[PDB]
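Have a look at the structure below, then the notes.
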Amino acid sequence: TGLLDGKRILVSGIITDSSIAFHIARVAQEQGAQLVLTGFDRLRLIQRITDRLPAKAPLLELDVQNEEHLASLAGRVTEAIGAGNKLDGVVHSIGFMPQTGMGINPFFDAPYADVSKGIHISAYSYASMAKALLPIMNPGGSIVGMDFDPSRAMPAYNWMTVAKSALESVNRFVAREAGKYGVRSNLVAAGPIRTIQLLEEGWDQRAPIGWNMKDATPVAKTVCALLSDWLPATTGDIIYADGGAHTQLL
Amino acid sequence: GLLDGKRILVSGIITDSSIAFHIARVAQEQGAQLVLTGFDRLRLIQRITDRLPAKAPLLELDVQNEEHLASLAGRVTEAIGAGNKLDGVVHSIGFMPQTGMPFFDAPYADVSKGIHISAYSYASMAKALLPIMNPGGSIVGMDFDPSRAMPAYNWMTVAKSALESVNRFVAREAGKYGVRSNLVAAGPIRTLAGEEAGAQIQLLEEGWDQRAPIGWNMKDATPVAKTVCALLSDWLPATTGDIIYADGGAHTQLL
Amino acid sequence: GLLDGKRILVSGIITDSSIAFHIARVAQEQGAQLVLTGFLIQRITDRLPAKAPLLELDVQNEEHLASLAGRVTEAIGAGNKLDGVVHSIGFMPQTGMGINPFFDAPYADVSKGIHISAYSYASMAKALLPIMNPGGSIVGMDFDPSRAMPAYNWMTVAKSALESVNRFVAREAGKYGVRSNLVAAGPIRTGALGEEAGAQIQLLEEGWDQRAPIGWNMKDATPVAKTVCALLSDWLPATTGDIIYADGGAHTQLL
Amino acid sequence: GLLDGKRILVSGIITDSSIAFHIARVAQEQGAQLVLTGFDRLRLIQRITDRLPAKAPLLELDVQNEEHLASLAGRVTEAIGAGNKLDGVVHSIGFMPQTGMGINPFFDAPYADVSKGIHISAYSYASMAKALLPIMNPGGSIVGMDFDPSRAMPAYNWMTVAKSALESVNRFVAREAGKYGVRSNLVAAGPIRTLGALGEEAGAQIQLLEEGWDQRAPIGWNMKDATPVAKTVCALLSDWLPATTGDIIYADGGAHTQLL
Ligand SMILES: NC(=O)c1ccc[n+]([C@@H]2O[C@H](COP(=O)([O-])OP(=O)(O)OC[C@H]3O[C@@H](n4cnc5c(N)ncnc54)[C@H](O)[C@@H]3O)[C@@H](O)[C@H]2O)c1
Ligand SMILES: NC(=O)c1ccc[n+]([C@@H]2O[C@H](COP(=O)([O-])OP(=O)(O)OC[C@H]3O[C@@H](n4cnc5c(N)ncnc54)[C@H](O)[C@@H]3O)[C@@H](O)[C@H]2O)c1
Ligand SMILES: NC(=O)c1ccc[n+]([C@@H]2O[C@H](COP(=O)([O-])OP(=O)(O)OC[C@H]3O[C@@H](n4cnc5c(N)ncnc54)[C@H](O)[C@@H]3O)[C@@H](O)[C@H]2O)c1
Ligand SMILES: NC(=O)c1ccc[n+]([C@@H]2O[C@H](COP(=O)([O-])OP(=O)(O)OC[C@H]3O[C@@H](n4cnc5c(N)ncnc54)[C@H](O)[C@@H]3O)[C@@H](O)[C@H]2O)c1
Ligand SMILES: CNC(=O)CN(Cc1ccc(F)cc1)C(=O)C[C@H]1CC[C@@H](NC(=O)c2nnn(Cc3ccccc3)c2C)CC1
Ligand SMILES: CNC(=O)CN(Cc1ccc(F)cc1)C(=O)C[C@H]1CC[C@@H](NC(=O)c2nnn(Cc3ccccc3)c2C)CC1
Ligand SMILES: CNC(=O)CN(Cc1ccc(F)cc1)C(=O)C[C@H]1CC[C@@H](NC(=O)c2nnn(Cc3ccccc3)c2C)CC1
Ligand SMILES: CNC(=O)CN(Cc1ccc(F)cc1)C(=O)C[C@H]1CC[C@@H](NC(=O)c2nnn(Cc3ccccc3)c2C)CC1
């Protein structure tokens, strides 16, 4: 009697048990989903983190910058879920921006090689993952990616804010492609999660229902709502799981 | 069910084509216990609500009537039982006289009545019902994206722009009770409501299904009803003062 | 001069701190010939650098609106038309803006506020478009209402309605080859509400200058008057139904 | 003139149909003293800049070339004279290979092509501001060209993504430019006929996208004419929008404000 009973869902982005993807995976399993997980570089380490989830799930390697990993992804997922079975959901919870482009480094001092790598991993890969997986997705399916509202500039986030602005645009185009398969594509724009202090503290102040940066469960639940059959007419869009902070000036 | 055990008030049923009728039907299929509110044609509304899968008390509510608003919480408490509170409230009410739906020829008395019913009443209903809502509760109102002007919708577009602003303020008040307030912006639905405006609205409708990456079926209110039920559930707990678009993704595409 | 030879109507002067006073002053410095409307004001308008006829205009008065074009034609001379119109009018009773809880504003007060602050932008365009030249410009004053905030309450709702009205006025004005736009200004200084509200409104103001990349001086209306004159000029000829922000860039920054 | 005595750098001229050519022409008609920058085909660009109403020095600038960016301020100072600074900077540069914009499926654009397009179309707005802010006067203005990317559309594909990135870059450039008392803004223009080549199907789709624009625009939209766009850029370069920064001004006939 779970929200995602019987659904086959791929979840990328687990690195620690504080990863937003770890909480998404935990809630999806509690709700009856059968998962396939993807990890980057430190696969033995990631496998040990995935052992903390309530149910066993196969772990596949996926470096989104690696064309060979993307070319073989659908075949490897099909081995994991069984021939004749397809995915009902895909979760993109991947991001990266070198220290030259996010933090205390001046915005103007980020070399383009660093910005390009960050945009490749954080934005272009949302299209790459949809390209690889839409041929193995069922109608009524759902692709969800993680976002941080980039509509206004802010301290420190710098080039990662630019990568999120690009990701929002990529999501609208992925929705055009996914619609051909009867699949939805949406982003969840979350408030800050402890996975800068003054900026982050502003969310709880503005949020009419408050914001707890130490609690990823409300974000995971929102992703699961989009993976469910309960938002069937929403695509190319952004759902804000931020306590309502973006709707208030002060 | 998605809403098992939840006590939810649903306003705005007039016909079985009303978006509120479909919201009520889906909510009951999902285990919710409803309280319904109707305006003016109560005997007629009772014949329509007899078509729902489960019985529900029907209370009169004219949002322009201060006495109805002053007594609403007490009448709802009588219907659900002393000691019980609401978990959800659905505002599915709108009105704009014909004059407001040429743009310049709408008299202010007509525009004011339309804004009272379509936008101010969202605050009126929250004021009356928040004192009888449980923490984790949810208030949901119906919207039609008014970010851009369009043919014929005219002053009702202005009322929706005011409603979006009212929703952001209601969220500030509702938060004090641990309650969320959000709007669902739906695509056009064939509910009961000249040649020029007729042709323009036909073009607006056709364009909607063309732009929507997953298409849009104006004869099917179920996807909209499901979206309202998602907001009434425990599955969007960090969303408030916001707008969820149940429009096939049409607003995200230019062509 | 930026506005050399242009005939421009300017509403909204009540004191020499009114944003409309600064708009009128800058427009005259830039060579415009003005017609002023107000609703005692002659002593204030005598402080402008040049003489200008002052006509009475209560935007809630249907007779004033019906006779406005004829009265303006008498003032500027038969055979002459207006090139610009400035709406710098706003009103909200203390029940709807200030310290009063959002839920305690009666609709009669909110409706009067929306009539004067939003509907009148359409009323003024209806009255004046028949006497405007092609290439003309209508400009109204706005305060960004995209997010809720303390104290502004129902005046925020009136601005949300005004932004929607501006998009529809642009549709009508386009038929005459006239543009319609709003200038969304930062706060301008045009303990009276208590210690608590005073501190909250002070924080709202300090944050504005903090967020604005070029800063924001609440005591200086000249950057706002210059922005309105840019829209009245021939230099933004392809902008209509839109909003230009003269707020130091504060709305583009989170912190 | 609106820009009398102002020293303004204008990048992006390649043909006399370039939006930058019209921005330069209007700026000179309004009394500005220009410095022009061009990419790769400098001899060809000089023949085009001879068509402007006044002479202006032409400097080479490939925005992907770190050496050109490192020497730019010094070369501009030589052109305008020691002790003089710029009052304006216009970025009117964009590029996206055919794999990322046109008829090619959105999913078939390789990242090397997308990355080159984002480097030239978005990151270079920050590169140019970094190089030129040290030689800009207080009250100065940086303006870049945009095409509203808030909604997806046919064919524009990854160039839409590059514009979404550019809008975000503009908000961060405004934070840096403010330290110098300089504004940074974008002008989002409607479609302009700059330089059946893409086939019947795509041709009809792009034609519908264009016609819809003049239909939506309450004052209409003339796709042949960059002058209303050039005038809008000059308004931002002037002293008449002194409190606008990190922002976007739409010179699109009001099309983006109307659904139909
Ligand atoms: N932490 C927050 O405050 C916050 C708020 C809103 C949105 N988000 C977003 O949520 C997502 C997850 O971030 P997180 O906070 O959980 O941090 P995280 O560090 O736990 O997760 C980021 C993941 O990206 C993966 N990744 C990096 N390079 C990759 C590559 N080449 N191929 C594949 N995967 C790669 C990492 O291995 C890691 O699992 C990101 O998109 C982030 O931007 C985070
Ligand atoms: N039909 C669509 O295309 C569409 C699209 C998006 C949003 N909506 C919105 O959905 C909501 C419901 O509209 P609908 O299309 O189902 O039409 P409807 O006619 O079935 O419902 C409108 C309801 O408003 C009620 N109402 C009017 N005046 C009232 C008053 N004084 N007090 C109380 N109730 C009053 C009517 O009695 C009726 O039940 C409205 O907010 C509407 O704007 C409709
Ligand atoms: N911080 C601010 O002061 C600020 C910021 C942004 C925008 N604005 C807007 O600028 C405009 C002018 O406001 P202001 O700050 O100069 O204040 P103000 O009090 O000087 O101007 C308001 C004007 O509205 C007029 N008005 C009221 N009722 C009227 C009626 N029935 N008929 C005709 N005119 C009527 C008043 O006579 C007055 O001239 C308003 O739209 C306001 O919302 C103000
Ligand atoms: N044409 C339209 O419909 C339209 C609409 C809105 C915005 N815009 C924007 O206006 C700007 C100018 O485009 P246009 O339509 O005038 O086309 P264009 O081809 O005439 O201008 C593009 C310019 O970018 C230059 N450029 C490319 N690579 C470069 C590099 N490595 N270094 C330096 N410069 C480089 C080219 O040499 C050329 O001068 C672009 O930002 C474009 O996106 C165009
Ligand atoms: C070897 N070098 C890395 O491997 C670069 N590194 C490590 C690192 C980056 C920045 C930093 F300073 C410290 C450490 C990354 O690539 C980490 C990723 C993790 C996933 C993504 N993470 C977020 O998007 C995210 N992290 N924190 N926040 C909150 C926030 C809000 C506002 C301002 C600042 C922060 C967000 C929204 C993108 C960055
Ligand atoms: C007697 N006179 C009234 O009693 C006015 N009447 C009845 C009536 C209206 C129009 C009409 F011809 C005939 C009758 C109303 O006040 C009904 C309400 C019902 C609830 C609300 N309904 C919508 O908001 C709604 N109705 N249709 N659409 C689609 C659409 C989209 C864009 C443009 C046009 C249409 C919408 C979005 C607001 C109007
Ligand atoms: C003659 N009796 C009326 O006519 C009532 N009165 C006069 C009055 C009201 C309050 C007060 F104590 C003293 C005087 C009005 O109705 C004033 C109008 C003037 C024009 C409009 N004014 C603004 O829109 C405006 N005023 N202040 N701010 C800054 C701000 C920002 C955020 C929060 C709070 C403040 C704004 C944006 C709308 C209100
Ligand atoms: C003649 N030049 C280009 O072909 C040259 N190449 C390479 C190329 C060659 C052949 C080809 F076959 C496609 C692309 C460019 O990379 C030029 C740049 C110029 C600056 C930028 N240009 C625009 O941004 C721009 N160009 N057209 N439009 C209107 C529009 C709107 C919506 C959909 C489609 C079109 C826009 C908004 C981006 C492209």
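Chain B is numbered as in Swiss-Prot; the shown residues are, in order, 3-103, 107-198, 208-269.
Per the header of the entry, the method used was X-ray crystallography, 1.5 Å.
Including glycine, each Cβ sits where the backbone N, Cα and C put it.
For B:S20, B:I21, B:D64, B:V65, B:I95, B:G96, B:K165, B:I194, the entry in Swiss-Prot reads NAD(+) binding site, with the evidence type experimental evidence. The mutagenesis experiment B:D148 to G is recorded by Swiss-Prot, whose note states: Confers pyridomycin resistance. Has no impact on the susceptibility to isoniazid and moxifloxacin. 14-fold decrease in NADH affinity, while no effect on catalytic activity. As a published mutagenesis entry, B:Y158 to A appears in Swiss-Prot alongside the note: 1500-fold decrease in catalytic activity while no effect on lipid substrate affinity. Here the residue is the original one, but Swiss-Prot notes a mutagenesis experiment at this spot, B:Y158 to S: No effect on catalytic activity. Record note (Swiss-Prot) on the mutagenesis of B:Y158 to F: 24-fold decrease in catalytic activity while no effect on lipid substrate affinity. Look at Swiss-Prot and you will find B:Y158 tagged as substrate binding site. As a published mutagenesis entry, B:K165 to A or M appears in Swiss-Prot alongside the note: Loss of enzyme's ability to bind NADH. The annotation that Swiss-Prot gives for the mutagenesis experiment B:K165 to Q or R reads: No effect on the enzyme's catalytic ability or on its ability to bind NADH. Where Swiss-Prot documents B:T266 to A as a mutagenesis experiment, the accompanying text is: No effect on catalytic activity. Loss of phosphorylation. Does not alter growth of M.tuberculosis.
Where Swiss-Prot records a feature, it is marked here on the structure.
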residue : record               : DSSP (3 states)
B:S20   : NAD(+) binding site  : coil
B:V65   : NAD(+) binding site  : coil
B:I95   : NAD(+) binding site  : coil
B:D148  : mutagenesis position : strand
B:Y158  : mutagenesis position : coil
B:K165  : mutagenesis position : helix
B:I194  : NAD(+) binding site  : coil
B:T266  : mutagenesis position : helix
Nearest by Cα to B:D64 (NAD(+) binding site), of the mutagenesis positions B:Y158, B:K165, B:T266, is B:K165
Minimal Cβ count within 10 Å, across the recorded positions B:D64, B:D148, points to B:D64
One would quote the Cα-Cα distance in Å spanning the 3-residue unmodelled segment from B:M103 to B:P107, in whole numbers, as 8
Cβ under 8 Å from chain D, restricted to the recorded positions B:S20, B:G96, B:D148, B:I194, picks out none
Cβ atoms other than its own within 10 Å of the Cβ of B:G96 (NAD(+) binding site), all chains, total 22
Chain A interface subset of recorded positions B:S20, B:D64, B:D148, B:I194, B:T266, CB distance under 8 A, sequence order, none if empty, is B:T266
Unmodelled stretch of 9 residues flanked by B:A198 and B:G208; CA-CA distance (Å, integer) comes out at 13
Cβ-Cβ distance under 8 Å, sequence separation of 6 or more, same chain as B:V65 (NAD(+) binding site); the residues meeting this, in order, are B:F41, B:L71, B:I95, B:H121, B:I122, B:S126, B:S129, B:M130
Here the 10 Å Cβ neighbour count for B:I95 (NAD(+) binding site) comes out at 21
Listed in sequence order, the recorded positions from B:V65, B:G96, B:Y158, B:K165 whose CB sits under 6 Å from ligand 6 are B:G96, B:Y158
What remains of the recorded positions B:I95, B:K165, B:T266 after requiring a CB under 6 angstroms from ligand 2 is B:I95
Excluding its own, the Cβ atoms lying within 10 Å of the Cβ of B:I194 (NAD(+) binding site) add up to 20
Counting other C-beta atoms within 10 angstroms, the emptiest spot among the recorded positions B:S20, B:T266 is B:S20
